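Visitor: Just passing along the structure, written as structure tokens.
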Amino acid sequence: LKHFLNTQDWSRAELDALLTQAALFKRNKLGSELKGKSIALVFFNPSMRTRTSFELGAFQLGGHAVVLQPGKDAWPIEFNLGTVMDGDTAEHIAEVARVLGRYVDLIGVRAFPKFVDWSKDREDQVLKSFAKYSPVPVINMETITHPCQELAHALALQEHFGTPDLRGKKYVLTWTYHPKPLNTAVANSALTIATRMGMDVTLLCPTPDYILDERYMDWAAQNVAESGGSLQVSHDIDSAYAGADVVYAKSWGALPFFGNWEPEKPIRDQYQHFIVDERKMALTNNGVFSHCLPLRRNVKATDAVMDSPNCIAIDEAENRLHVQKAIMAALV
Amino acid sequence: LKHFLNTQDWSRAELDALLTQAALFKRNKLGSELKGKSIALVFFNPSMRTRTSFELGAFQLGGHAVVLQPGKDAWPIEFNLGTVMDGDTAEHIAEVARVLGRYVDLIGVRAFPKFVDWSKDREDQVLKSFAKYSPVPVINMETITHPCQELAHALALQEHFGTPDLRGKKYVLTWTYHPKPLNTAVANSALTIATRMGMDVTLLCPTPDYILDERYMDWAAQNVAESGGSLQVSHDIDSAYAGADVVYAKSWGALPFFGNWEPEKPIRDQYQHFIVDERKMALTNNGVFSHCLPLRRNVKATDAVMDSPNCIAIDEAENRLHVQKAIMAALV
Amino acid sequence: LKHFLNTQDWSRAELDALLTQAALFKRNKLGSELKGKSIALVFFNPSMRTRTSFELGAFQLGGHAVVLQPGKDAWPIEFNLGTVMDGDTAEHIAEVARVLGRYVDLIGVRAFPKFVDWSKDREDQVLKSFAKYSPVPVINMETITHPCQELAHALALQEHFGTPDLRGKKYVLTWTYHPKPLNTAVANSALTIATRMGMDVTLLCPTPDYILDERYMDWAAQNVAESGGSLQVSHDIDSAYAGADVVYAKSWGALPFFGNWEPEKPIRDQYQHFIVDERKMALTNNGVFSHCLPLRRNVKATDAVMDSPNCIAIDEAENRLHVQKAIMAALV
Ligand SMILES: CCC[C@H](NC(=O)CCC(=O)O)C(=O)O
Ligand SMILES: CCC[C@H](NC(=O)CCC(=O)O)C(=O)O
Ligand SMILES: CCC[C@H](NC(=O)CCC(=O)O)C(=O)O
């Protein structure tokens, strides 16, 4: 059974076919690939874009999406095996995934790490649990990676540059400020897709502490070798932006500080200058800027940068709808 | 771009055409005016009628409605310009409105005032923000005015009296009791539509403190002059009800006490007799009674008054569905 | 007007016709029995299966379901008559049921007892209130009985045994452990449907304190007399399981302790051995096991029992979808 957990699990040809079908769906939005079909959208965390695009995406293809939020409307779910369920969780994922499997044709799931222990969050328990027990394809709506975002980001870049071949472009994935430590998911996905597309990637971040988990640094290396791009870590702002064609910002908490954020606050707090402003975008080769959203103005990027015609954040967000309809159509 | 923020922004002919299309949709509920289309229903406050009628309204016209609740399922939204977003709001309306604009064909929004400062609530920031940044038509689902309610109220009166011309009817908008201070929105809308229809309007309320914001008292005066009706403020119960053809109740907090309700409790508390009962309805010319709902029995109106065949509250509520489908059809 | 509050209110022929239409819908899932129609699903408590199956059920028949949660998105509802509404409830069921009646074609409602007073919970106020004031058919989505579960349970048994005639089978409804006292609804429904089908029913429970309300024990007696089955209460585990063909587990709080659970904790706590494990299922005549779900593993039933091929819990859950589409089709 084929799922959509990570773009890394898919071949370049399949990914390419997906992006092309996404471009096609963008030209003809209404269809019947999901006629009479349905998808269960399971959200363990907030969402505006993902929830809306999937729900409309299912409607436009003749299907229906059922939105569930364990702990809110649906019963809380247990993922650990062989445990005694006398706590807060009412039912086990082994039952939930099989029950949903009898109702829907697809299951999407969103579950952010708990932030208490990266050693456990990095295992991707929820996503893997759904894929293991569900008899129908599973779609990652963001856990420790954000594959749907990757394709919406990629398509937006190919549209911008007028070509599917992004090789040669100087790509800069820069960490940015936020009063609190966030999930690395989007950052991990960005590095994965930028290198998979064969671009010259520079992971700009404050200190070595903010470097992404090895799993993704290695995925990137393997992608560079195969795609013909390059990987580079940097702690110097100006040099990174130098001649960049694309700038993707995202804030996240230093992995080494998981479960012990108190001593991390003072550190991230001394790097508020990482905010993307006009000066930094000026050093780029008339580069394009984007962010996965939700974005906090004058914190992650300035008003001017967001209002800039070089900001393709809205196009990328729109592409979530088209790229996701392509994933669903391919999974059924 | 045409929106539906207030009936005041629309001409009498357009309003008339809307009410007529609403009457038509009521005869033939299923259609295709919204086939393959969608609407984002953004709720910052509770709702039963508005949420249900819009969702069914979209379904019956071939479209789909996506229901969002910032702070609950979707991310919290910032509306102030040029502020530093390091607080509770995760993204700005400038992005949210443009993102939704790429997904849906219509955006409805409901946002009650904060009740801390009428000087700020009266600006209608949320509604104006959506209309300013959205590339698609915006619909007021109640903020400081409740335009959809107005048309559902109007149509229900025209049906009741068997004619679209309400001129000459004695209309009484009476304030009523409630343990807490409420939004003036419905009251402001009632005054606006009753005078716009050319009726003889009497705003009955406890003390001059409970008179509506000048903006609406002036809208009413302009409407009277043009529609051929009349406006009158009153603090005397029996005289107001005298020969009235229509009685519309609604409770609200005295504007002068916004942000300082403590000294208002004792005042509203000494006017519980404003409740609409059989005696007051007896003084009317066999008048009809209604309320926007949700209505608290034996507080705003008595059980007998609600069970009375003169209570057209349920018809008015039903009309929300028909009048709204007419607004959506006209906006797309 | 015909509703679906309890299977007890329906004749055997009607119930049979329902189960058969459910079997038919299972073979042909898409239809038009609810084309252009809609149903309001009112949830006062959590739900995953009921909410999902009804929503998909309505979609598959050409209709649309609007999901409401009073106190969350919709306004809180008052059910007591002639009370003064100055509390937390914003509107009365007399209005809510009539308003919904103008919007939808069907109303489903889920409302668990408050657990403070069984004398009041047993009256089934919410369900009866909806059925009394609504101009459209009402469907019990679980209050003090769970009729939709009953039919999904029944159909699953008829499929398992390859026949609609379950007479002769040894049916065991056993109470099981849970750290907290739960609703008796499912237990009451199980006893009602098992005896209505004419099986040899044994209500196995810890102490006489855990025997179900007389209303249901009497319904069972009347059903036994008519269906040709038998009823029996037991406090002995091994004897009950002896040669059973079906084992249905469910945990619930002792009725006599309603509103005073403190002294009940220690009692239920000394009966954790009621958990359904391999040993007990071994004493059965190769019996089938099921539960309504959500089920807490290694508390109500062990992992082995749930993973056992004799566990038909997932089939029963799937049947909720088919049996409910049959109820809606019959009510419209
Ligand atoms: C279908 C059963 C619904 C509900 N179940 C619960 O309340 C169990 C919840 C828990 O275990 O936390 C009940 O017992 O009536
Ligand atoms: C698409 C990004 C989702 C999420 N974002 C947040 O949690 C930011 C929320 C905030 O700024 O309050 C994240 O960082 O993974
Ligand atoms: C259609 C009216 C919506 C809202 N009503 C309330 O907030 C009343 C709620 C309550 O009585 O608790 C208002 O007054 O504007």
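To match Swiss-Prot, the residue numbers of chain C are left as they are there, and the shown ones run 3-334.
Keep in mind that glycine also has a Cβ here, set from the backbone N, Cα and C atoms.
According to Swiss-Prot, the feature carbamoyl phosphate binding site maps to C:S49, C:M50, C:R51, C:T52, C:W77, C:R112, C:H148, C:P149, C:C150, C:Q151, C:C294, C:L295, C:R322, an assignment based on experimental evidence. Taken from Swiss-Prot, the feature N(2)-acetyl-L-ornithine binding site applies to C:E144, C:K252, C:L295, supported by experimental evidence. According to Swiss-Prot, the mutagenesis experiment C:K302 to A, E or R carries the annotation: Significant decrease in enzymatic activity.
So where do these features actually land, and what's packed around them?
Guide: Residues near C:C150 (carbamoyl phosphate binding site) in space but far in sequence (CB under 8 A, at least 6 apart, same chain), listed by position: C:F6, C:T52, C:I141, C:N142, C:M143, C:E144, C:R322, C:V325, C:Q326, C:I329. Under the three-state DSSP scheme, C:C150 (carbamoyl phosphate binding site) falls in the helix class.
The Cβ of C:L295 (N(2)-acetyl-L-ornithine binding site) lies under 8 Å from the Cβ of C:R51, C:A315, C:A319, each of these being in the same chain and 6 or more residues away along the sequence.
DSSP assigns C:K302 (mutagenesis position) to coil, not to a helix or a strand.
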Visitor: Taking CB atoms only, which of the binding-site residues C:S49, C:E144, C:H148, C:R322 fall under 8 A from chain A?
Guide: C:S49
Visitor: Looking at Cβ-Cβ distances, which residues of the chain lie under 8 angstroms from C:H148 (carbamoyl phosphate binding site) while being 6 or more apart from it?
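Guide: Residues satisfying the criterion: C:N142, C:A187, C:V188, C:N190, C:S191, C:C294.
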Visitor: Tell me which residues of the chain lie with their Cβ under 8 angstroms from that of C:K252 (N(2)-acetyl-L-ornithine binding site), as long as they are six or more apart in sequence?
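Guide: Counting only residues 6 or more apart in sequence, the Cβ neighbours of C:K252 (N(2)-acetyl-L-ornithine binding site) under 8 Å are C:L175, C:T176, C:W177, C:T178, C:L184, C:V188, C:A189, C:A192, C:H293, C:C294.
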Visitor: Between C:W77 (carbamoyl phosphate binding site) and C:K302 (mutagenesis position), find the distance joining the two CA atoms and give it rounded to the nearest Å.
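Guide: Distance (Cα to Cα, whole Å): 36 Å.
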Visitor: Could you state the CA-to-CA distance between C:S49 (carbamoyl phosphate binding site) and C:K302 (mutagenesis position) to the nearest Å?
Guide: 19
Visitor: Among C:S49, C:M50, C:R51, C:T52, C:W77, C:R112, C:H148, C:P149, C:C150, C:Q151, C:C294, C:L295, C:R322, listed as contacts of carbamoyl phosphate, what is the widest Cα spread in Å, to the nearest whole number?
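Guide: Max Cα-Cα spread across the carbamoyl phosphate binders: 30 Å.
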Visitor: Under a three-state reading of DSSP, tell me whether C:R51 (carbamoyl phosphate binding site) is helix, strand or coil.
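Guide: Going by the DSSP assignment, C:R51 (carbamoyl phosphate binding site) falls within a helical segment, counted as helix.
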Visitor: What subset of the binding-site residues C:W77, C:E144, C:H148, C:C150, C:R322 has a Cβ sitting under 8 Å from a Cβ of chain B?
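Guide: Near chain B - Cβ to Cβ under 8 Å - we find C:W77.
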Visitor: Quick one: what's DSSP say for C:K252 (N(2)-acetyl-L-ornithine binding site), helix, strand or coil?
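Guide: Note: C:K252 (N(2)-acetyl-L-ornithine binding site) is in a strand by DSSP.
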Visitor: Can you check what DSSP calls C:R322 (carbamoyl phosphate binding site), collapsed to helix, strand or coil?
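Guide: Its secondary structure by DSSP: helix.
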Visitor: Around C:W77 (carbamoyl phosphate binding site), how many other C-beta atoms are within 10 angstroms of its C-beta?
Guide: 18
